[PDB]
Each structure stands twice: as C-alpha cells, then as structure tokens.
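J.: One structure follows; several queries about it will come next.
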Amino acid sequence: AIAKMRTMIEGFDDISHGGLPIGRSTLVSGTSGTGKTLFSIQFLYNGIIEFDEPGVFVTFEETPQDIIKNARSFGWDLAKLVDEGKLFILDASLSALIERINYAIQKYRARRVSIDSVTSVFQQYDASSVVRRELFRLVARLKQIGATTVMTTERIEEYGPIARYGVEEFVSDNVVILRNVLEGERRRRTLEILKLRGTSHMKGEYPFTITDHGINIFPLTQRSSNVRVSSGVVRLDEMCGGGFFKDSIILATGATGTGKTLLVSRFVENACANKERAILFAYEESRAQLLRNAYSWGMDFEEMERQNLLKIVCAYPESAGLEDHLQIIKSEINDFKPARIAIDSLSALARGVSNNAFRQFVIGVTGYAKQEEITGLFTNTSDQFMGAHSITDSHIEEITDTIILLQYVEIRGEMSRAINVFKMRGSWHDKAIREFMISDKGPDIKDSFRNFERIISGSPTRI
Amino acid sequence: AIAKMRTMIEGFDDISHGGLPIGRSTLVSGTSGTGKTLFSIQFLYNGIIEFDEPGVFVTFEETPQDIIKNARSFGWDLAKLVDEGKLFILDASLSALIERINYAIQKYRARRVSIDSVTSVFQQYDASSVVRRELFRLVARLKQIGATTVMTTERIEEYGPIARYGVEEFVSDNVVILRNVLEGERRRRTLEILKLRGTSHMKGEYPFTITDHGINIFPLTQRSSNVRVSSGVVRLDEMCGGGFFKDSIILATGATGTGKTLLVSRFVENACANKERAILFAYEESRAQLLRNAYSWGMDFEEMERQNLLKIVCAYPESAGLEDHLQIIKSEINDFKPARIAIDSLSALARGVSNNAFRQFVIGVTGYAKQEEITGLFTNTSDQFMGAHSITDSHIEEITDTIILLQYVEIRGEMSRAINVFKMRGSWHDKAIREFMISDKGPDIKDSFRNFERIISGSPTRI
Amino acid sequence: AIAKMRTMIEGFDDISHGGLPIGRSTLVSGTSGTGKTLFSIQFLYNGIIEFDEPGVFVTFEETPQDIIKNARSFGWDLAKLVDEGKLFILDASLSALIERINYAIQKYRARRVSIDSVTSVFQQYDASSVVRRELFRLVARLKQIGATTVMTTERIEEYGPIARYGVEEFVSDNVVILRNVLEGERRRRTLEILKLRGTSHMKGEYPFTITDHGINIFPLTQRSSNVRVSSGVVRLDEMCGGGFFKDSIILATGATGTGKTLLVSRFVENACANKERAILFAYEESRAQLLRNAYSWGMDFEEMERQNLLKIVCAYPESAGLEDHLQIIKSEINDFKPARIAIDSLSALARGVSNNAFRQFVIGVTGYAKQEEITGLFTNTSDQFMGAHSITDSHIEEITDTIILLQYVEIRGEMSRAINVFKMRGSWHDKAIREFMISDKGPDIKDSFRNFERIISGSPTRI
Ligand SMILES: Nc1ncnc2c1ncn2[C@@H]1O[C@H](COP(=O)(O)OP(=O)(O)OP(=O)(O)O)[C@@H](O)[C@H]1O
Ligand SMILES: Nc1ncnc2c1ncn2[C@@H]1O[C@H](COP(=O)(O)OP(=O)(O)OP(=O)(O)O)[C@@H](O)[C@H]1O
Ligand SMILES: Nc1ncnc2c1ncn2[C@@H]1O[C@H](COP(=O)(O)OP(=O)(O)OP(=O)(O)O)[C@@H](O)[C@H]1O
Ligand SMILES: Nc1ncnc2c1ncn2[C@@H]1O[C@H](COP(=O)(O)OP(=O)(O)OP(=O)(O)O)[C@@H](O)[C@H]1O
Ligand SMILES: Nc1ncnc2c1ncn2[C@@H]1O[C@H](COP(=O)(O)OP(=O)(O)OP(=O)(O)O)[C@@H](O)[C@H]1O
Ligand SMILES: Nc1ncnc2c1ncn2[C@@H]1O[C@H](COP(=O)(O)OP(=O)(O)OP(=O)(O)O)[C@@H](O)[C@H]1O
Ligand SMILES: [Mg+2]
Ligand SMILES: [Mg+2]
Ligand SMILES: [Mg+2]
Ligand SMILES: [Mg+2]
Ligand SMILES: [Mg+2]
Ligand SMILES: [Mg+2]
C-alpha cells in the first residue's frame, strides 16, 4: 500500500481513499474560476492547522499580498502564519525556481508544497515535448526532495483535453480535474480524480461548492430505532401505526393545493410544541405568506420563532444550484441542530434540472438526515392533478421510507381531497384512502371512499 | 492457424481466442489512466507465474523503483522476481534501445517483452511518416528477434484517432484499445481488440475493471437439473409446483412497497435455516434498517450472521459503475461460496444508466449465477404502481427463468397487494393472482380475485 | 457497355453488376483492420482458382512471408501458387516500382494486380497535388499496360474524407469504401461502391463479414408450391387449413412465457420425426435447459440429436452482430442441409440494435430461407404482455407469410393463454382465437372465447 497524506479538505479524503499519496505530485487542472488557487491554499492551511506541517506556496499570477487578501475572506490569517514561520509564500511572478523551492523547504521544514500555475511558466514554450520534459524534470526533482506537491494547470474547454498542452497528464503521478460546467445558463462545479498511480479511488465527477469556509466537496451504515415521533395530526399518527419513526424519511406527494404545506406546517408546529428545534426550508412561499397561511390555520409561527425553536429559511430554487441548496441545508442544520427538518417542495428544486442530478440531491439530503438522526418531511408536486400513475416525476420513491399520497377526487361535481399512507418501512399502516379536509382549525381526516371505484384515476364511479 | 501465447489476464484470452499471437507485436493504445502500464506489467507477471517465461519490461516514464512500488499494491513482488532473474526491468527514461532490449532478451532468455510508452520516444519527431517508419523498424526487429512484444501508446480523445500520430495502427500487427469513457459524470473502462492480423477475435468493446488483483476483463453451456430449492414461503412453493429450481433465476418485479424485500429476506432466512450460506446484496436499505425490518417480520438476521451463514453486503448504487458492481458481486461470491444470492433491487442499479448497459449487467450476473449453480433472487421496481403493462422498464424478462409479479390493487378504497407466478421455465405453476398480505409474522397468501375483472390495470371492477 | 472481370468474391459481383471493369483501376479505401489486404489477396486468389488468371500482389507493409502466413489461416496455400508460378508476390517495403510491376506482369502473364498500400508511398509527400499527380501517373500507366489493378488506401475517420489526402477519389476510375463503424460499443463492417466510371452499380452500404473462407458480402424470384408441411400440433394444422406451406415463413409472436419455445420445439421434433433434418438456433436458453424443458414436455431431443437429425446451435445474441448471426445461420444451413430451421427468438437478436438493421437481417434470413425452400419458424417477443396493438416492436409483419399470435388473457383472476392464426398468405385459416394450454404432454388447443369481448386488449369483459 501507499501512505496517504490527509488533505483535510471536506470530502476530498473520501474520494481519494485516504488523501493524496505522500511524496507524489498531484496536478489539479481546470478552467478559469474553478477553484485551483483555493484548493492549493486550503491544502497548506489545513495541513498547518491539523498537523503543524509547514507549507510552501509558490505563486506566479497573484502577488503574496493578493493571496493573503483573498484568503482573509475565508477567515484564514495567512499573515500571522507567515510571521509564525509555519507558512511560506514564495513569489515567482525552471532550475532556479526548483532550487529556491528546495531552499524554502529546507529552511522552513516544509511538508507540503503548492504551485499555483506551472502553465504560466510553460507559456514560454510552444512544443508539447518541451513542456512534458520540463514537467517531468520538475516532478522528478520534487519526488527526490520528498515533498508532497500540488501543482495546478489551466484548461481551455470543460469537456476536452485535460490540460493546455495535452501532455501534463502523462507526467504527473496524480491527476485531479476541476470543472465549471455551464448548462441551461446554470453553473455547476465538479471534481474528478482522473488517475492515482498505485492506489484506488472513487471514479467519476462529484459536485463541490465554494463557501466562506472554502471547498466543501460532496462525496456521494445508517442507524435505526423504534422510537416514534408525532407528526402533529392525530389521525395521521393513527393511520401510521403510532406516528413516524425518529429516523424515518417521509415524502408527501400530490398535486398543487392538496395540502402538502399544511402538513409541513403542522409537522413543524408539533416539533416546536414539544420544545424541539425545527427547520422549515421554503421554496414556493415567502415568510410572510407562510405566517398568514399559518394564521388562517390557527397556528402562531411568530411566537415559536421568537423562542428560537423554529428556523424558517426561505429562498428561490433558481437562486442557486442543487448542490448549493444541499450545502445551505447542511450548514443550517449544523448551526441550528434541529430535531426535525421540513422542505416545502422538492419539485420546486426540481425545476429545470436533470433527473439524475435531482435524484443525487435527494439521496444526499436523505442520507445526511438519516445519519444525523433528523426526521425529514419532504414533499413533491405531481405534474397531473388527476390520472397520475407515477408517484413522482423523478423517481425518488425507493429512497424514502414513508410515503403519503394526496390527490384530487371529483365527486358530485366537487373537488374533494384524498390522503393515503402509501408505504411505511418496518411498520404497519392503514391501507384505506380517506377523505381529507382543510378548515380554519387545520386538517381533518374522514372516512374512506368505500362506495367508489377507480379512486386513483381521480374520476371515480359510484358502485 | 497462428500459435497464441496465453496472456493469462482474466477474460483477455476469451476475446482474443487463445491470446496474443506468438512473435507478433501488439500495441495497446489509450488515454491517461486507462491501465496500459498495468496491462503490460500483468502480462509479464502472469507469464512468469504460470509458465516460468522470463519477461523484460522497458520503461520510459516511471522509474523501476516507482514500477515496483506501484506493483506492490497488487501483491506483486517484482523485486524478488528481479533478484531471482525471472523478471528484468530496463530503464530508458532508437537503435541503441533495440540493441539493449535484444541483449536483455538474450541474457535473461526473455519470452515476453513490454514497452511502457513508445510515444515518449516519438515525441522527438513531428512528422507522422517518421513515426511510422521508426515504429515499423522497431516491430520488424522485434519480430526478427522472435519475442512477443506488447507496446503501449497514448490517445488524446476517447472517440477519435486510435493513436497520437494516426499511423501506429497501420504498423503494428495487433491493435488493442483501452478507453475510459466519461458519460453522465460516470467513468467506464472498456477494452476493444481492433485488429488481429491472421486470426479471428471478438469484435466491439467489453467492460473491464481494475481491482487489487489487477485487470479483470468481463468477456460477455449452463447445466440444468430437477432439484428444487425452497423459497421460504410454503404458499409460494405450492404455487411454483414444488419450489424454485436449484439452477433457476427468479425475478420478483413490482412497485415500491409491494414486498420484494420481504421475499428476499425470507429467501435468505430459509437459505440459512437449512445450514446453507447465503449472500444478500442491498442497495435501497442499510444493514441496520434491514435488521429492524426483519425484526418487525419476526426474523433474526443477527444470529444467522454471527454463524457466518448470511453475508449482507450493502452499498449505494451510485458509488460504483455496473461493471464494478458485477465485479464486487463475483468477488464476494468467490470468497463466501454461497448457495443462494439475492439482490435487493435491480432498478436501484438501473438509476441513470442506459438500457443496454443494464441488460448486459443482468445477463452477466445471471449467466455467472447459472454457471456456478447459485440460486439468484433478483427484484425489479416498476415506474408505475398501477396500470403498468411492461413487466420491467428495461427488458430483462427473456433472461430470467421464473418471474413473480407483485402489484397494487385498489379494492373498497383500500390498497391491497396481489402476487402472481408469471412464468416458470420447465415447471407447472399456478396461474391465479392471489391476495398478498404482510404482518408481524411475515407474508401471507390468500385466495384469488375471482370476483374482479381488469385486475392487471390496478383498478378492477367487481363483476 | 464495359466488360467486367468477375472478382468471384461472394456478393461483390452482385453489387458491382458483373464485377470490376476490365483495364480500369479500383481504389479500396478504409481504416485499419477493415479488410483491404484480405480483399486484395482474395481478388487474386479467386482469379487464379476460377479462371487460371495469374496475379501479382505488390506489398509495402507486410513481408511476403507474413502475407503467406496470414493467408494460411484461410486455407489459401499461396506458397504452392508461387511455386507453380500462378501467383507472384512483389516486395516493395514510383517509376521504378511501376517498371518492376510491368516486368512481373510480362514475365508471369499477369491478368490481375493488387497494391496493398499506395498510401505508404504517398507518405513521403505532404502536398495533395503531388499525391494526385503521382496517383494519376500510376493509374494511367496501369491502364496503358492493360492490367486490372486493385489498390488500397487508408482512412482516418469512418464518416469523413474518403481518403487520407482527399484527392485519391478524383483520380481512380473505380472507388470502393470499407468501413468499420463503431456504434453502441459494437463493430459493423460495411462495403460501399462510391463511383464506377461508365457502368451502373448498387448504391449505399451493405454489410459484409470476415470468416475462415474470407470476405462474405451480403448484397441485400422465390418459387412457391402447394405442398404443405406439418407443424407438429394437429390442432395448429387444422386451424391453418392443412398445415404450413413448404416455402412459407411462420412468425409466432407473443409475450414471454406464452409458449413460443414450446411451438419451436414441437416444430423441430415433428421435422425430425419424419426423418427430416432440422436446425434450432437458440438465443434465450442453453442446450441443457432446452433438453430439460423438452423432457418436461415429453420430447426426447437427445435421441434425435444422436441420429444427426437435429442440430441445436446455441449462442448469446450479444456475442456477434446481426450480420455475423446471418452468416453463421447460412453456414450452418449449408453444412447441415436442413429441411426446417427454427429461431428461438428474433427479439433476443433485436436487443440494442436499430429497427432498420433488424429489419434488414429479417429480410435477408427470410429471403435465404425461401430461396433454399426451407421452412422457417421465427418467433418474436412483445414488450407489453397485455394491451399490445403493434404485432412486433420492429415491423417485420409484411416480410412473413404466416403469423401466429400468442397472448395473455386475464379471466376469473387467472392468466390463461390465447392463440390465433393472424394471417396466412394463399391459404384459408381459422379466424377464432382459442384457449392455449401447456402440460406435461405439450400444447393443447381448446374452444374459443365466444363469451368475451375486448379479448385483444388482454383484459376482456364477459358479455
Ligand atoms: N469568499 C468566497 N466566497 C465564495 N466564493 C469565493 C470566495 N472567494 C473566492 N470565491 C470563488 O472562488 C473561485 C475561484 O477562485 P480562485 O482564485 O481559486 O481562481 P482559479 O480557479 O485559480 O482561477 P485562475 O487560474 O483563472 O486565476 C472564484 O470564481 C470565486 O467566485
Ligand atoms: N383557511 C382555509 N380554509 C380552507 N382551506 C384553506 C384555507 N387556507 C388554505 N386552504 C387550502 O389550502 C390549499 C393549498 O394548501 P397548501 O398551502 O398546503 O398547498 P400545496 O398543496 O402545498 O401546494 P402549493 O404550495 O404548490 O400551492 C388551497 O387549495 C386551499 O383550498
Ligand atoms: N491498487 C489499485 N487499485 C485500483 N486501481 C488502481 C490500483 N493501482 C492503480 N490503479 C488504477 O490504475 C489506473 C491506470 O494506472 P497506470 O499506471 O496503468 O496508468 P496508465 O494508463 O499507464 O497512464 P499514463 O500513461 O498516463 O501514465 C490508474 O488510473 C489507477 O486509478
Ligand atoms: N410489521 C409490518 N407489518 C405490516 N406491514 C409491514 C410491516 N413492515 C413492513 N411492512 C410493509 O412492507 C412494505 C414494504 O415492503 P418492502 O420492505 O419489501 O419493500 P419493497 O416492496 O421491496 O420496496 P422498497 O424497498 O423500494 O420501498 C410497506 O409498504 C409496509 O406496508
Ligand atoms: N482467419 C480470420 N478469421 C477472422 N477474421 C480474420 C482472419 N484473418 C484476418 N481477420 C481479420 O481481418 C481484418 C483485416 O485484416 P487485414 O490484414 O486485411 O487488415 P487491413 O484492413 O489491410 O489493415 P491495415 O492497412 O491497418 O494493415 C483484421 O482486423 C482481422 O480481425
Ligand atoms: N411441464 C410444464 N407444465 C406446464 N407448463 C409448463 C411446463 N413447462 C413449461 N411450462 C410453461 O412454459 C411457459 C414458457 O414457455 P416457453 O419456454 O415456450 O417460453 P416463451 O414463451 O418462448 O418465452 P421465453 O423463452 O422468453 O421465456 C411458462 O410460462 C410455463 O408456464
Ligand atoms: Mg491563480
Ligand atoms: Mg406549498
Ligand atoms: Mg506510464
Ligand atoms: Mg426494498
Ligand atoms: Mg496492410
Ligand atoms: Mg424461449
């Protein structure tokens, strides 16, 4: 096996199966604005913070003052690290460069080296053979010195050659690719480990986000128990065999206006009533509209929000990508430590996105909720309000544990509502589909449609 | 006919119809990180291990120390082979190179030669005619010496020119292509024999995987008997004419929440009850959730797992490709030697993949199960819970031998379940569709819906 | 008109409408491994064998020893032809080359000349004008000498320029293109005559295969009679007005598990019972599984196979392309001389292929069966087991003469089977759809569903 230096970057050590190999060069290639400089800075910063390993950052484009000023936005005080001698910033804006880097490593006992852009040096030569030869010389000398080095290079096209000259991949022992894919006028950041000589790794592209704390890569044994939480509606708990499970994931799917937001609001209100903290992520309604609707339902969200029990986070789905929404949800969960989380609509997050990306987002959110033992209440909007046979437009049914189905039923020329417990993993539940009503006091559950047939199609026939 | 030297690489001799021709050059071309160095190392290593044939590995990019260090991750002690004189590693980091290779072949009685990258030598020349001339000289000299040589070259594009200069294919007698296709943010490794002068071979691309033992290529007369195994449910055995066949493949397809995992769990529990070893591959639920659900069904998986009778392997479908899942399943089957294997969901493995790839995966798994005389229990999730007419979204019905159909039936405003034996190859089975119930004691099978019509559509009408 | 020299290559003279023009140059262009060398060798070999016309093969890449060694795999003893003086192999690994070729033609009285690769000579020049001028000189001199010449050139892209320099097409009188198209990870060989100056030809691409006998091109007045063969089921013969026709093509289409393989097995068993030879091509089941299923049906295939009456050929559809399957079927038919041929499933061959290619394959197989007066029993699997309205997923209904329809019918909560004679060309047949049963003694045909309506949809209603 090969010893691996943990980069301590969130999620990178998972895909790399223990981190970057010790003493081997890693080349991170990407287009402008992908996060190469941030990756190289965070490598050294996390190394210094977690293991006291000195770092040397050799820069070519940005001045050291610019590097420190940019890092200050992340809370990283690189200036005090330079004063303490833990971090060194070499200015290089090839043999002499390697000699100076070696001298810096010797003087500061550096364990990690970062090279901001070797491409700027290679700009002086047009032949790819010369670039390959000089990169091989640099990598060989770095390996001989024994310092783990992370160099970054530039790309012209997202889906094309891995590097500018097409020969950098064949030289470096380790290759990592940062991509900023523009599709549907939306930008998505992806990370892909192309080649790790001598060790296994995860294969493919995984989304990552840049936040105030740096890079947060999402590298896509959950515990279970018999403790049952209360949804908030007594009939909905009786139908579920004694309420939802603590670790369960509940998905309430139905057409617009069937009462998904009402169930979400009752879930949050019941969470806060038992002195538990709850988070409500809203994507179809604003905070004031939610307050007015809750007041129409006889529920005071203002009092529970003043007590810091309920946190309502409202944003438009189009304001950020799905991975950004996942990162925001995770950050809010970490900051607030909630017992329950609810989402106003997954279909709102599903607007204008591919099925695979939405499924990945749902899998990530549900896995994080189960890992943190947080009761999650997701909701989904069906495209057709009657005659729908697919539970969800994007198949996420297998992911969830408990499913609630809300639908419209046309009876006597009136649009009544029907609610049913579609499935519950590990628990008995009522199979009947029952009439669902909404009034000033909230939701009510009535008897089932025993006298009707073809109820699922939305246009039943009395028999 | 042409004599062929067996490469002993798993699956390569099947597609090459006996191995690489003796005394002829084979050029393996691919992009960075496809497995060219691994292929060339494994060729010589397997030759030495299986036939005591000495091997010579000429390297250009990696140092011999790097080669040995990388090989050590596979358990290949190349250093002791160098000490024993069976393996030689020439360092070349063109006529002089050929003279040194010939001297190494003469001194060590080499039978196999591997060339890591002739492209690095060709980098010195830009004209494709010069590259073609020098490659022809090298191949002609290698043929004159009589050593079977495997050279590797580099590619820039996966679907484009076969080699960097576009002339390497017209020189070498044998051409093999390694591709690392990136599609849907997922990487897939493929192997394609382009041209074998003088001999037949399989045509097209076949998936291969890199594991701790090296390359495991999957090159996509099964025996039958009348011995009948027990599923675990007595009614499901009565309906099947006395249980499933030992060599049969059973596919239980239905909507979410119909009871596929219950049948899989009963299958595994009955396998382990008769002191047989069983494997359960889970993709929709974790180990703890499976344990809790089994406990809710009155089945103790913990006791049977402590006895090393049941092996539960749980992973996310998105963590690896379909060929990787097939390799993992095969490795677990080889390590555990199970009588029965069960899969929690094929549709989970079918997320975000093409129909052809999923069908190939199913064909491979079923063929391996039948070849090893292992009773396999596959399950499939239908997109629509009612009104579905296609048995499976991806047509794999022809592959399977026995099919069980689970469906939802809306009767009296309640979602009951129906189970039916769709087909059984070589055995009589009950044609009735019977009511299916789930309780604390497990599954129950009741009388059929004799009084209803259009049961298949999911919304029957009492007649 | 122009006199044409028959190349004697199987299927080439059909598309070329009598062969290559005499005294005119033909340039065959294709990528690596398409079959250019094989085409040029087979041209001279077939000329010598069939008309005693001496041939001269001028080679540039392969040595004459390599050429003979490669040809020996096809059974072509080129060495004895060189000794006899019928064949000459000139080694050239431009004016001097033409002088030597002319001397060889004069000395050996050569009538056909083949040039393995003029592209290798043209590699010395980069200007396309020089290549065009020298190729024009070569073609003009060859025409002046009066020898029919087949030169081959190289291509970089399958769908792009016809030749490397883009000027070879405008020089040569005749242009032929060999393509090796890679699509869906599958390779397909195609042949296309681009331009024949002065004569007509077939237009477009036609599949061809390379086998142990060389190139077998498939260039896509059938006789009829009133002799009626017996299917094997007496009721199925009564319904068909006295059995199938000898020259008829029968297609039995239905869902999985309806009994297509049972009908195929009964067809083969009845063929062999009357001392006729029969061939069964299996693609969904192995030989042992077929034997076990036949034994369950009371039919002993082993005894009839020992008598060399029945030949069972089993293979996976994914092991070869559709044209390869057609070639294998034709070769087996030629070797065994069968009275009847049966196919276990056309839909198995239809996996992962385009509709047009499958239709071409079906047309070819049916035309060959009708031309050879062989009774063919094809079968097709429908995607939907109920409610299907298209007879076949890929429309091949017009091709066939007799159609049998098998379907599932849900009656009284049980999945019964229905069989119907959809159509019969030139013969009266029963229009009723009758109940179909399978038991230990085989198939049984019962009364029709006179009391039901909407039987075709699979969910009838008693009236
Ligand atoms: N505090 C921050 N919060 C959020 N995003 C930030 C923050 N600081 C920087 N970024 C983002 O980091 C991205 C990458 O910045 P970086 O300096 O690493 O560029 P780069 O990938 O090295 O590019 P180049 O080589 O073209 O200079 C920028 O596009 C910017 O949007
Ligand atoms: N005071 C009230 N009395 C009766 N019904 C009410 C009252 N307030 C709201 N409703 C009902 O609430 C329904 C909408 O419920 P909800 O806010 O949960 O929406 P939803 O089903 O989640 O869909 P979406 O947010 O996409 O519109 C409306 O159709 C309306 O009939
Ligand atoms: N022990 C291992 N387990 C799993 N995968 C491994 C292991 N060792 C190496 N690999 C994989 O083998 C792949 C190919 O490695 P290899 O050294 O053969 O590269 P290559 O195809 O010759 O590339 P290049 O010519 O760019 O150097 C790497 O991308 C790596 O992911
Ligand atoms: N103790 C129990 N009593 C009654 N029913 C139960 C019990 N435990 C589970 N169930 C039933 O099991 C059903 C789900 O069964 P199972 O775990 O086999 O799922 P499945 O059909 O394979 O689908 P998926 O895993 O995709 O959700 C639920 O709908 C629920 O009604
Ligand atoms: N006995 C055989 N059986 C089956 N296929 C064969 C046999 N002999 C040769 N082939 C096939 O013939 C194909 C073409 O071989 P050939 O020597 O004609 O190459 P080519 O088209 O002239 O290529 P190039 O110009 O690159 O050398 C090979 O790819 C090989 O797979
Ligand atoms: N001994 C038997 N008794 C009764 N029915 C039998 C017997 N053996 C087989 N069958 C029936 O044969 C059916 C399958 O028939 P067959 O082998 O012809 O398949 P098919 O319709 O060609 O489809 P496929 O090969 O795609 O599964 C099964 O549904 C089963 O009910
Ligand atoms: Mg920069
Ligand atoms: Mg809402
Ligand atoms: Mg290498
Ligand atoms: Mg399940
Ligand atoms: Mg050739
Ligand atoms: Mg069959």
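All chain A residue numbers match Swiss-Prot; in order, they span 17-109, 123-249, 255-497.
Every residue gets a Cβ built from N, Cα and C, even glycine.
When I checked Swiss-Prot for this same protein, it listed these features:
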type	residues	note
ACT_SITE	A:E77	active site, proton acceptor in CI (KaiC 1)
BINDING	A:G49, A:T50, A:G51, A:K52, A:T53, A:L54, A:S89, A:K224, A:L225, A:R226, A:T228, A:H230, A:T240, A:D241	ATP 1 binding site
BINDING	A:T53	Mg(2+) 1 binding site
BINDING	A:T295, A:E318	Mg(2+) 2 binding site
MUTAGEN	A:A87 to V	In kaiC1; shortens the period of the circadian rhythm to 22 hours
MUTAGEN	A:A422 to T	In kaiC15; able to suppress the kaiA2 extended phenotype
MUTAGEN	A:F470 to Y	Shortens the period of the circadian rhythm to 17 hours in reconstituted KaiABC complex. Increased endogenous ATPase
MUTAGEN	A:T495 to A	In kaiC14; induces an arrhythmic phenotype. A different group shows shortens the period of the circadian rhythm to 14 hours, chromosome condensation periodicity is also 14 hours. Constitutively 80% phosphorylated
J.: Compared by Cα position, which of the recorded positions A:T295, A:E318, A:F470 is the closest one to A:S89 (ATP 1 binding site)?
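T.: Among A:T295, A:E318, A:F470, A:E318.
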J.: With A:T53 (ATP 1 binding site) as the reference Cα, tell me which of the recorded positions A:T295, A:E318, A:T495 is the closest one.
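T.: Of the recorded positions A:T295, A:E318, A:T495, A:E318 has its Cα closest to that of A:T53 (ATP 1 binding site).
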J.: With the ATP 1 site defined by the record as A:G49, A:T50, A:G51, A:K52, A:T53, A:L54, A:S89, A:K224, A:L225, A:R226, A:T228, A:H230, A:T240, A:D241, how many Å span the farthest pair of C-alpha atoms?
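T.: Of all Cα pairs among the recorded ATP 1 binders, the widest measures 35 Å.
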J.: Across all the protein chains here, work out how many other Cβ atoms are within 10 Å of the Cβ of A:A87 (mutagenesis position).
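T.: Excluding its own Cβ, the number within 10 Å is 21.
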J.: I need the most crowded of these recorded positions: A:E77, A:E318. Count other C-beta atoms within 10 angstroms of each C-beta and give me the top one.
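T.: Of A:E77, A:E318, the one with the most crowded Cβ is A:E318.
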J.: In three-state terms from DSSP, label A:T240 (ATP 1 binding site) for me.
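T.: Reduced to three states, the DSSP call for A:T240 (ATP 1 binding site) is strand.
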J.: What is the total of other Cβ atoms whose distance to the Cβ of A:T240 (ATP 1 binding site) is within 10 Å?
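T.: If we count other Cβ atoms within 10 Å of A:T240 (ATP 1 binding site), we arrive at 13.
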J.: Mind pulling out which binding-site residues among A:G49, A:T53, A:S89, A:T228, A:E318 sit under 8 Å from chain B, Cβ to Cβ?
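T.: Checking chain B against the binding-site residues, the residues within range (Cβ-Cβ under 8 Å) are A:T228.
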J.: State the count of C-beta atoms found within 10 angstroms of the C-beta of A:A422 (mutagenesis position), not counting that atom itself.
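T.: A:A422 (mutagenesis position) is surrounded by 21 other Cβ atoms within 10 Å.
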J.: Consider the recorded positions A:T295, A:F470, A:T495 and say which one has the Cα lying nearest the Cα of A:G49 (ATP 1 binding site).
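T.: Comparing Cα positions, the closest of these recorded positions turns out to be A:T295.
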J.: So among A:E77, A:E318, A:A422, A:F470, A:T495, all listed as recorded positions, which is physically nearest to A:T240 (ATP 1 binding site)? Use the C-alpha atoms.
T.: A:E77
J.: Reduced to three states, what secondary structure does DSSP give A:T295 (Mg(2+) 2 binding site)?
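T.: Going by the DSSP assignment, A:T295 (Mg(2+) 2 binding site) falls within a helical segment, counted as helix.
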J.: Neighbour count first, Cβ atoms within 10 Å, every protein chain included; then name which of A:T53, A:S89, A:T228, A:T495 tops the list of recorded positions.
T.: A:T53
J.: So for A:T295 (Mg(2+) 2 binding site), how many other CB atoms are inside 10 Å of its CB?
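T.: Looking across every protein chain shown, the total is 23.
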J.: Taking only the recorded positions A:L225, A:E318, A:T495, which one has a CA atom nearest to the CA atom of A:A422 (mutagenesis position)?
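T.: The answer is A:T495.
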J.: Non-local Cβ contacts of A:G51 (ATP 1 binding site) (under 8 Å, 6 or more apart, same chain)?
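T.: For A:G51 (ATP 1 binding site), the qualifying residues are A:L207, A:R218, A:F237, A:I239, A:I244.
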J.: Any idea what the Cα distance is from A:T228 (ATP 1 binding site) over to A:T495 (mutagenesis position), rounded to a whole Å?
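T.: Taking the Cα atoms only, A:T228 (ATP 1 binding site) lies 64 Å from A:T495 (mutagenesis position).
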J.: In Å, rounded, how far does the Cα of A:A87 (mutagenesis position) sit from the Cα of A:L225 (ATP 1 binding site)?
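T.: Checking the Cα atoms of A:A87 (mutagenesis position) and A:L225 (ATP 1 binding site) gives a distance of 29 Å.
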J.: Out of A:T295, A:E318, A:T495, point to the one nearest A:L225 (ATP 1 binding site) in space (Cα versus Cα); all of them are recorded positions in the record.
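T.: Comparing Cα positions, the candidate nearest A:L225 (ATP 1 binding site) turns out to be A:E318.
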J.: Where among the recorded positions A:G49, A:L225, A:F470 do you find the Cβ with the fewest other Cβ atoms within 10 Å?
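T.: Checked A:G49, A:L225, A:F470; of these recorded positions, fewest Cβ neighbours within 10 Å: A:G49.
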